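Below is one structure, written out as C-alpha cells; comments come after it.
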Amino acid sequence: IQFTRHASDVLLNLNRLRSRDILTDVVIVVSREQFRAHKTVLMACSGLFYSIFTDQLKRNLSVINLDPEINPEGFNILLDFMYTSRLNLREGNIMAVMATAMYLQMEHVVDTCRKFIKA
Amino acid sequence: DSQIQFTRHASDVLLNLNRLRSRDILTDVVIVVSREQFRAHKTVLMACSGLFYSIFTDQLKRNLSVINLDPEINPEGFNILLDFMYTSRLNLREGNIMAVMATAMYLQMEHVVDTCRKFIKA
Ligand SMILES: Cc1cc(C)n(-c2ncc(Cl)c(Nc3ccc(Cl)cc3)n2)n1
Ligand SMILES: Cc1cc(C)n(-c2ncc(Cl)c(Nc3ccc(Cl)cc3)n2)n1
C-alpha cells in the first residue's frame, strides 16, 4: 500500500521541528548569519553537506562555516527549499541562488535557476 | 516572488533519509522491541509517530539513545511500521495485520490504523 501524501507530511513535520528548534544539531554560518538545521535534512538535499557530515574532520562540529563568497539570502532561500520543496526566486536574487546551489551541489536547483535566468 | 514547486523533492528527501538509515549514517537512537534492535533517526520517528513525537519533545527523554517499547509490542509489527515511516510503503498481510494495527495504535499513527481497518474489512 502506497501513501501518496506521506513524504510531504514527513517534510512538513521536519520543517515544524526546525521552526521549534527541536533536535537541530548544526548551525550553518554564512557571512556571520546563523541558520539552525538538522544534519540529516542537509545531507539528504546537498552533495556538499553529504561530504561535510561524513568528513573525518568536520562530522562532529556543531557549527559549519560556508565559504566567504556564499550569499546568506541565497542560502536562506535554499534552506527553505530543502524543508518545503518550494523555491522562492526574484530577478534580483536568482543569480545568488544559482551560485549558492552550485556550491551546495544541488544540480536540479542549479538547472532550474539557469533556465529561468535565460528566460 | 516567483515560486517553483519541486513535486518529487519530498519523496527524494525521504528516499535519501532511508539510504542514510541503511548505511547507519547519523542514526541517533536504537528502538528496542523484545530485545530486537532498530537503528533510526529521532526526527524521522517524530515526524511519523505521535508516541515518538511526545517522547523526544519531552526534555527529560530528548537525549535518550535507547528507547524500550512496551512489552506487548511485536518487533515484526514495529519493523513493518519503521519501513513505512522511511518509504511510504506499508506491507500488510493476513499474518501480520493484527500485530501491525496494534503497533500503529501504540505508536499513534492513526492514518495507518485506518488503513489496517480497511484491510481487515476488505
Ligand atoms: C544511491 C544514492 C544516490 C544518492 C543521491 N544517495 C544519497 N543517499 C543519502 C543522501 Cl543523504 C544523499 N544526499 C545527497 C544529496 C545530493 C547529492 Cl548531489 C549527493 C548526496 N544521497 N544515494
Ligand atoms: C501543529 C502541529 C501539527 C502536527 C502534526 N505537528 C507536528 N509537528 C512536528 C512533528 Cl515531528 C509532528 N509529529 C507527529 C506525528 C504524529 C502525531 Cl500523532 C503527532 C505528531 N507533528 N505540529
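The residues of chain A that appear here are 9-127 by Swiss-Prot count, in order.
From the backbone N, Cα and C atoms, a Cβ is placed for every residue, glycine too.
In Swiss-Prot, the entry for mutagenesis A:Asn21 to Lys states: Abolishes interaction with NCOR2 and HDAC2, no effect on interaction with CTBP1 and transcriptional autoinhibition; when associated with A-116 and 376-Q--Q-379. The structure shown retains the original residue. A helical conformation is recorded for A:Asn21 (mutagenesis position) in the three-state DSSP classification. Sequence-distant contacts (6 or more apart, same chain, Cβ under 8 Å) of A:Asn21 (mutagenesis position) do not exist in this structure.
Sequence-distant neighbours of A:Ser59 (mutagenesis position) (same chain, 6+ residues apart, CB-CB distance under 8 A): none. Swiss-Prot lists A:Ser59 to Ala among its mutagenesis entries, and the accompanying note reads: Abolished ubiquitination by the SCF(FBXL17) complex.
Here the residue is the original one, while Swiss-Prot reports the published mutagenesis A:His116 to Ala with the comment Abolishes interaction with NCOR2 and HDAC2, no effect on interaction with CTBP1 and transcriptional autoinhibition; when associated with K-21 and 376-Q--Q-379. Same-chain residues at least 6 positions away in sequence with a Cβ under 8 Å from that of A:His116 (mutagenesis position) are not found in this chain.
Chain B comes close to A:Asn21, A:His116, taken from the mutagenesis positions A:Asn21, A:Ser59, A:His116 by a C-beta to C-beta distance under 8 angstroms.
The 6 Å Cβ screen around ligand 2 retains A:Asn21 from the mutagenesis positions A:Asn21, A:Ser59, A:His116, ordered by sequence position.
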